[PDB]
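Chemist: Provided herewith is a single structure, encoded as structure tokens, for subsequent inquiry.
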Amino acid sequence: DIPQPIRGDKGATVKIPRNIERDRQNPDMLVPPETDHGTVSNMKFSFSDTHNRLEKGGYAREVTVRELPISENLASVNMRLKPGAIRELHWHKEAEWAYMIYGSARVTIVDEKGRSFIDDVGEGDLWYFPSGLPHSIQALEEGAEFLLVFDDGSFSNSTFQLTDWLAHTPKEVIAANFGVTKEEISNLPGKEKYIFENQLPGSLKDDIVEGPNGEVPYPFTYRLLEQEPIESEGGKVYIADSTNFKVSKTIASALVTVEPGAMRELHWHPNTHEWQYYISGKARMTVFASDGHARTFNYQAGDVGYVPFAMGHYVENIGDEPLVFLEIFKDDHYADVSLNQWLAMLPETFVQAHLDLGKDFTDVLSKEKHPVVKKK
Amino acid sequence: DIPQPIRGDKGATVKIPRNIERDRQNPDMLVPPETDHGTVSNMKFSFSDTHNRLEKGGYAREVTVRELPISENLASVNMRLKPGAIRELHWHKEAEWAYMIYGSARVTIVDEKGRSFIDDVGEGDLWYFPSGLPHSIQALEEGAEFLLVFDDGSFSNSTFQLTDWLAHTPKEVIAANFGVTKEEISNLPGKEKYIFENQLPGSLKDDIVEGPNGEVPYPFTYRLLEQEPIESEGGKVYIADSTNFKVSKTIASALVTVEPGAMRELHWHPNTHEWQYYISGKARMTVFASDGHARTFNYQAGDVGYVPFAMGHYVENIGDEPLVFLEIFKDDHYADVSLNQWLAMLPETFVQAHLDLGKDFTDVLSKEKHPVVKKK
Amino acid sequence: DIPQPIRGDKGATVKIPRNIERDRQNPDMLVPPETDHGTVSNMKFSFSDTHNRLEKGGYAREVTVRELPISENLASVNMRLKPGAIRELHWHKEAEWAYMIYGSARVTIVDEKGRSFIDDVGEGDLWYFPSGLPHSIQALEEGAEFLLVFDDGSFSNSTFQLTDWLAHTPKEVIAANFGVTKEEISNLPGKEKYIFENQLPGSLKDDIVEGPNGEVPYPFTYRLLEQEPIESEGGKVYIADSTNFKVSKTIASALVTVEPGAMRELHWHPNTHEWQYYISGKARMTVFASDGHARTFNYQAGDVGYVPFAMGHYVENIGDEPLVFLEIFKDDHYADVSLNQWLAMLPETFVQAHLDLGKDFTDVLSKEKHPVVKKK
Amino acid sequence: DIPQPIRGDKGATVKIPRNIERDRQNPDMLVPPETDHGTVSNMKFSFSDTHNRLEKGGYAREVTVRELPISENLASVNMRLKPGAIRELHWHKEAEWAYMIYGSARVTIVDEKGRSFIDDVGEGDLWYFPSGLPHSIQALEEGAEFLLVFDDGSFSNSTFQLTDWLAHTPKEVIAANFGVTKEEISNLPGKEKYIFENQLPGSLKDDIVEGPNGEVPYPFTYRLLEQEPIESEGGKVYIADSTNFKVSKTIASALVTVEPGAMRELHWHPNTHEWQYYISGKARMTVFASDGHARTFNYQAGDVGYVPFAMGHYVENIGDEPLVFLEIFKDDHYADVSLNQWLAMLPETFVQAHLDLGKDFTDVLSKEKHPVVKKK
Amino acid sequence: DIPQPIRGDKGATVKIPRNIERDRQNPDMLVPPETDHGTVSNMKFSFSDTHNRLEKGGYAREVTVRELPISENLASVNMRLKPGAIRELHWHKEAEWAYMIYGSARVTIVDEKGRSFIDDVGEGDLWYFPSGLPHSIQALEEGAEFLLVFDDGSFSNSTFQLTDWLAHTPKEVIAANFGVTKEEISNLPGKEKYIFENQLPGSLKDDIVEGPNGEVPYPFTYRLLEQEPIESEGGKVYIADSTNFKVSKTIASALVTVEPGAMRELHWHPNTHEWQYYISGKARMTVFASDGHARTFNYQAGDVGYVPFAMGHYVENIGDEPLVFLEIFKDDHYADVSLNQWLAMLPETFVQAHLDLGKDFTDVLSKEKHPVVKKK
Ligand SMILES: O=C([O-])C(=O)[O-]
Ligand SMILES: O=C([O-])C(=O)[O-]
Ligand SMILES: O=C([O-])C(=O)[O-]
Ligand SMILES: O=C([O-])C(=O)[O-]
Ligand SMILES: O=C([O-])C(=O)[O-]
Ligand SMILES: [Co+2]
Ligand SMILES: [Co+2]
Ligand SMILES: [Co+2]
Ligand SMILES: [Co+2]
Ligand SMILES: [Co+2]
Ligand code: NA
Ligand code: NA
Ligand code: NA
Ligand code: NA
Ligand code: NA
């Protein structure tokens, strides 16, 4: 019913007004593992705790370094479009990564050689837009809801939109630029649109714009869920980085599915920081920060998590439904070190010497890697 | 039942897994006022979203700049003690301010001239401990739960405790220091205690330690709720700063009570930033950040809020119970500018010229200040 | 006619397209003193080199740290109002200092106790508005042009205006705040005004708003040119700081007049940095930056200058008209050390030992201070 | 005659002493486009506003981050040499890029394998010296004036010269280093030379030093104006980056010629910041900074301009002579996105939906890129 | 003989070439107390490890933040003058504090009102020169060696000297400034002197310069060793801060003498950081840094030590001669909390509860403060 912060003979009942409903969401924080210790930065924020920007055509909300200070290199947007609705043609400094959670959308991109790419993106699909290349998103008939990642954390939306530019350009100059009159463009919008209602497009193949510069070298979309996952006992892992999704130079990703009674094994990342989005399910994760520092967090749908470079962690399902979350990295490749596989590949007695345990332990070690394992 | 982010013809239903329960807590964020605009830093964090440290004798949890990056100058602890239980003798770099929310406690402090102050602190009472002066807290028979503020935001607990010092001092040196043998102190704790169980003390007057250095010049405790408040229509405001609570040089405070259907009026602070703790009730606040920037937040019990220097704001009760919250300032005095009183003290026609309104508006302006006002 | 960068046998003629007209403005930079040496930061910027913001009622342009990086603590605005025209009621984080160069204006200010101050300010008059206290400016019949200083350099205008606040506040809340209906304020401006046209006010004494809180302790205006200046041979110096202009806690100022063939003597400032505005005339100044570093600059009307803390400098008139400029300091008092008076107050032979000169030099030293001296 | 800051019913005449001559240089700043909005950092500085360092043999002046704070990654020197005159053998941390505007010069460079490169550089030619590789410049018979760029903005000249090193090395050590006596080097300069007069060299082929290490892999000079430019209607663009000028790893450049009545089209850069030098002509440029922020600047000969990463801009000729300026980038390649070509490669109706315009607009869009366009 | 890093069953002999002589100087670092733990910044640097600047007349060497990064607010110079020798008239941004260790010197200072102070300073005497006020030092017949402290740590000597200024000022300007000819000052030094040989002065009373501005309000010299010290069992403490040495606003100091077999008691400072100079003797000090962090250092003559704000420490004599060292604070007052006196002024049983000890311990506690205690 009413949880209290009490572990054996430690803790006490809360005696002041309180937020019982969040307490129920964070059992491993109201009552942390004995093994937790030391000061650790917050690694947890909820999109439901952010200002939702509402437009005609949908909404957008963001978690940034101003919300989650630990994540300096990475920021995120939860964006929703209604059918036909357009996220306005635009560009950023930051590169853009996306996972399509609900629905479908058509995207356009034009690169620096004037070659265009137009494609339809479904559930489980990704796009990656390189830094500074202009693009757009239009929801199809189901509408669309997707998660966006940008490789800077100071990122507010702070974005360049097509009509915001022209609205703050002398009409004199725009005319000269295109070779028309001032009057011929009297009706340019006096203000940005950002997201706006529009009619559903037609077939993709009818929208494909052909040009003298040719096809682009590598596609900007990736069908993640149509690749053969790494399947282990308690779940699936789908990886997309610059090695298979070529243009994704600055973002490496993994979609992790964890069945009930399963966990993303103890591991860490040797290349860089890990940014997390929880799509569905409930989880806990303890972050090992070295020098006997450790802090445990709770996550569920709509939460952003974080694991600083090289810190040891696990991700454990603690509910009845499957756990589905994204592992995101600002890097050109995915990499992890498995605790199991590490010790498996060392001399038996050496490990035994370290852990004060016998052969009955080293016998269970596996030399294959199993990202997601299941209980007994 | 199920809230959606929809305002008239803007927004759309959520189509991905989500945190309905937080959504219900943040109505003015899932559906913000039309008048909200622009990128504004998060001004909202919940203690229920922090790691609770559990000890024999109670708990402590903290909101810091690592949780709420905007608050660089101020940090807070929610501390709970069981009866008899001692928060260990210690000292910090930071000055310490407190509000006793539940129960009662006995405190000790000794200053830099070797004068001691020992006092009992009840519900509604404050203490202020200057930077670097050593102190302690012991809960009496009801136990104790209080809110602590420290005038640095980078503050982890990162504190100097008496037994942690001696445990990391050569026994050789401790002995020489006091003029005893190594054996006479063989039983010094090999580890810090921090919070620990203990027997209830006796009467205060039996604990008063007398010394050759004399009484301290100004008390370190303040009975806030025994002062005559500023009473206006919709509520009460109790102010304590360096002008009435003399030793409170670096912390100015206000306890604000707002009845249902009432609000803390539109105002701002000309001296410095405002840090907020919500003791009970539910609230919304819009922060006006200049240059047409504004963001609205929701608050309830256990939440920390923030208002950057000089930004315009109001605090409105949006539930059935009274709204009770603290306004905290890193400064030697409390100061606000009331929107009402400002315009009241200007020429009638001048204000009219500004607002495009008539005498039917200027007639309502009041030259007295009413921090908390009530509706119609 | 055509200046070249040539000093004796150093330099050469310019051989690329060039800006002859600026070259003519900076003779001591195109051809620096032999004695100049080393890398020194730019200490010179012109308001004519800034974006002029044009409104109905006037203009405003600013020199900030984004223009002049050396000046981190101080920024400036050149503001112009037409007759009747209002700079909109507003407030800043930064304190505000002003010199009325042309015309006259009426100002209002209300402090944190709800006491109002309304006064008329003429040519040669100052105002100082403490941090966060709300104010306004309205030009009288001649109109008005004045120089503003704010004690932060990162200061863009980034200011809080009255109608910008209300436009980004829920109408629901504004109504409750004042106790009127939504309809009663349907006509509130949907946008800031900033500067706007208005009818000339009436007599000052008819505008004086009386209140229950009383008169303010110290006036916010100062008649600088009606004080007896420090008169020396080549000019006049008028000083206003916290010692005579009481409320001017964070800004110390001097208006310096230098006749032709005269100079502001060799001196430095022991308290803090010096910020300069050149009102009229032409000047040169060499900044001595220690360790044999020295750079000379040219200044004329509309230029901002700067002298980092304690650096040695002189200000010399190099044209036919009087030189009039402001010395501004972020401090509660004015202070200078005169090179002459320094050496005058030391033993004769001691100075002689230092400078390798005789009694024919020490005999000219004066023990009185003469800020501004004249040639032979 | 006398310009005023007046646009229709906005602005007013200047009423204080002022710099009419600079006002005449900045028409689009004294009177900005209506479409300008918001606070934008200064993007404009003039070499004529810098201290000219005069030596026997020529001069050097620099624009740095201390002059133009926005340009943190890039700094520049305007250097002039007389005939025969030597810029002393030296090296920097920063890489060095150059454009030869007037005259000609002979350069030497020796790399880290002891291979030397000696070459003659004429008008329109470039050199690039990698970081830390030692080099020199000697003007031939016409003398020489060139623009230097270094890929750090904090760059003062702060350079290592050959004789400054030896002058601050123990003579004992120098002797041991070369295997001579102290007396054999008694005449080493006791001070740096930097720039000094010297006799004209002979034929290049007579100076070519041959060594056991061999020819260098890629030349350090590039004949820019002997390459076939991108020719469009209103001008020419010559590009040199790491793809054609191999060693130019950290500097990408474009020489842009704009005829009268022409403009460098609306575009932006997706890779990095743009640094500008105006060689001849007069120009205006509006910088689109996103979020409805835009500021217009004026440029002419001797001015440095700047465009932060990805910001939208155009460069328009506003005088009777051709406009010639350099686009400089700290990157290994040149890249731009053309506004025209972007929209050209999108579906017709999609663009129409965005801009609120018809087919009479989309019909003018071109799929080829025309950097420089001409009016009607 | 040969020390090894071995404590009981921990450590091992050194097996690589090593610095046995420093090892002998740092016994408590080669073999630290068991109680040491954790990463702590270096708190120790030796003047013998710095570049000695040699001039005609003496030397100067400095320890700065570039040597000892922990000390950001404070820097020091060891300065030596020969008889008659002059440290050149000069001024700094930083305030200047001094202790005269050997010999004697005459100082001059002139303040901002043109009042001069000239005085003779002996062994055990201090001077304090406020920020930016010009001064000089001349050694008398024994010569002089003194320790200087400046309240900034980034302080190189980076100082303004009188002849460096005039050497980098146009002769034209100097002449106009004083009203003489260029020829009358043809012999001004073309270079700074800094320290230079000179004849011994005469009697002080013959050097006293009288002026129209009057005597200075408070002297700039303090006879420290002629005040009655705090005398305790193992030593003496002489304190000088703004309360007794009035002008010493930004520097608080203590000269501490510790007899053999004695120690500066366990204590900390509640106001600010402690900077240390060891004049004579040998010492060890353990710094308690909180969170179980502690590091022990060794000090002897010529060493600079440091104790960050509020950190617990003791200073123990570990040799045969008395220990003499300075405690320096950037603050307007001296303050310490004694561990003994703290616990002495608390209830007996309360302390007992904390330390797990009995009355046989609390009985030894003293309510008087004894900075320096002696062993048994
Ligand atoms: O989709 C985007 O690029 C955005 O929201 O800024
Ligand atoms: O109470 C305190 O001082 C703490 O928690 O650090
Ligand atoms: O006058 C002012 O305060 C301004 O321009 O921001
Ligand atoms: O040419 C250069 O390298 C310079 O001026 O430092
Ligand atoms: O004595 C001084 O002031 C110095 O050494 O800079
Ligand atoms: Co991971
Ligand atoms: Co407030
Ligand atoms: Co000055
Ligand atoms: Co460009
Ligand atoms: Co101490
Ligand atoms: Na550990
Ligand atoms: Na606005
Ligand atoms: Na020098
Ligand atoms: Na906008
Ligand atoms: Na510990």
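For chain B, we keep the numbers from Swiss-Prot: what you see runs 6-161, 163-382, in order.
Header lists the method as X-ray crystallography, 2.6 Å.
The backbone N, Cα and C atoms fix where each Cβ goes, and this holds for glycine too.
From Swiss-Prot, for reference:
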- B:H95, B:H97, B:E101, B:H140: Mn(2+) 1 binding site (BINDING)
- B:228-369: domain 'Cupin type-1 2' (DOMAIN)
- B:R270 to E: Leads to a 20-fold reduction of CO(2) production (MUTAGEN)
- B:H273, B:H275, B:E280, B:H319: Mn(2+) 2 binding site (BINDING)
- B:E333 to A: Leads to a 25-fold reduction of activity and a 4-fold reduction of CO(2) production (MUTAGEN)
- B:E333: active site, proton donor (ACT_SITE)
- B:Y340 to F: Leads to a 13-fold reduction of CO(2) production (MUTAGEN)
Chemist: If you count other CB atoms within 10 A of each CB, which of B:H95, B:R270, B:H319 wins among these recorded positions?
Modeler: B:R270
Chemist: Specify the secondary structure state of B:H319 (Mn(2+) 2 binding site) as given by DSSP, simplified to three classes.
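Modeler: In three-state terms, B:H319 (Mn(2+) 2 binding site) counts as strand.
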Chemist: Closest to B:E101 (Mn(2+) 1 binding site): which of the recorded positions B:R270, B:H273, B:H275, B:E333, going by Cα position?
Modeler: B:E333
Chemist: Can you give me the residues near the recorded Mn(2+) 2 site, meaning same chain, not B:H273, B:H275, B:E280, B:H319 themselves, Cβ no more than 8 Å from the center of the site's Cβ atoms?
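Modeler: Residues close to the Mn(2+) 2 site, other than B:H273, B:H275, B:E280, B:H319: B:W274, B:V313, B:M317, B:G318, B:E333, B:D342.
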Chemist: B:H319 (Mn(2+) 2 binding site): which of the recorded positions B:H95, B:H97, B:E333, B:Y340 have a C-alpha within 10 angstroms of it?
Modeler: none
Chemist: For B:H275 (Mn(2+) 2 binding site), identify the closest of the recorded positions B:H95, B:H97, B:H140, B:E333, B:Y340, judging by Cα separation.
Modeler: B:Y340
Chemist: Distance check, please: Cα of B:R270 (mutagenesis position) against Cα of B:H97 (Mn(2+) 1 binding site), rounded to an integer number of angstrom.
Modeler: 34
Chemist: Taking every protein chain shown into account, which of the binding-site residues B:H273, B:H275 has the largest tally of Cβ atoms within 10 Å of its Cβ?
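Modeler: Answer returned by the neighbour count: B:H275.
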Chemist: If you count, for each of the binding-site residues B:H97, B:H140, the other Cβ atoms lying within 10 Å of its Cβ, which residue has the minimum?
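Modeler: Ranked by other Cβ atoms within 10 Å, the binding-site residues B:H97, B:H140 bottom out at B:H140.
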Chemist: Taking the Cβ of B:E333 (mutagenesis position) as reference, which residues of that chain separated by at least 6 in sequence fall under 8 Å from it?
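Modeler: Spatial neighbours, sequence-distant, of B:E333 (mutagenesis position): B:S259, B:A260, B:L261, B:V262, B:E280, B:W281, B:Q282, B:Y340.
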Chemist: List the other residues in this chain whose Cβ sits within 8 Å of the Cβ centroid of the Mn(2+) 1 site residues B:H95, B:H97, B:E101, B:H140, in sequence order.
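Modeler: Counting only non-site residues, the set is B:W96, B:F134, B:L138, B:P139, B:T165.
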Chemist: Can you filter B:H97, B:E101, B:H140, B:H273, B:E280, B:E333 (the recorded positions) down to those whose Cβ is less than 8 Å from some Cβ in chain E?
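Modeler: From B:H97, B:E101, B:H140, B:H273, B:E280, B:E333, flagged as close to E: B:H97.
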Chemist: I'd like to know which binding-site residues lie near chain C: of B:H95, B:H140, B:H275, which have a CB under 8 A from one of its CB atoms?
Modeler: B:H275
Chemist: Between B:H95 (Mn(2+) 1 binding site) and B:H273 (Mn(2+) 2 binding site), what is the CA-CA distance rounded to a whole number of Å?
Modeler: 39
Chemist: Could you tell me the C-alpha distance between B:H97 (Mn(2+) 1 binding site) and B:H273 (Mn(2+) 2 binding site) in angstrom, no decimals?
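Modeler: Between the alpha carbons of B:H97 (Mn(2+) 1 binding site) and B:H273 (Mn(2+) 2 binding site) there are 34 Å.
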Chemist: Could you say whether, by DSSP, B:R270 (mutagenesis position) belongs to a helix, a strand or a coil region?
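Modeler: DSSP assigns B:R270 (mutagenesis position) to strand.
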Chemist: What does the structure give for the C-alpha distance between B:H273 (Mn(2+) 2 binding site) and B:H140 (Mn(2+) 1 binding site)? Integer Å is fine.
Modeler: 37
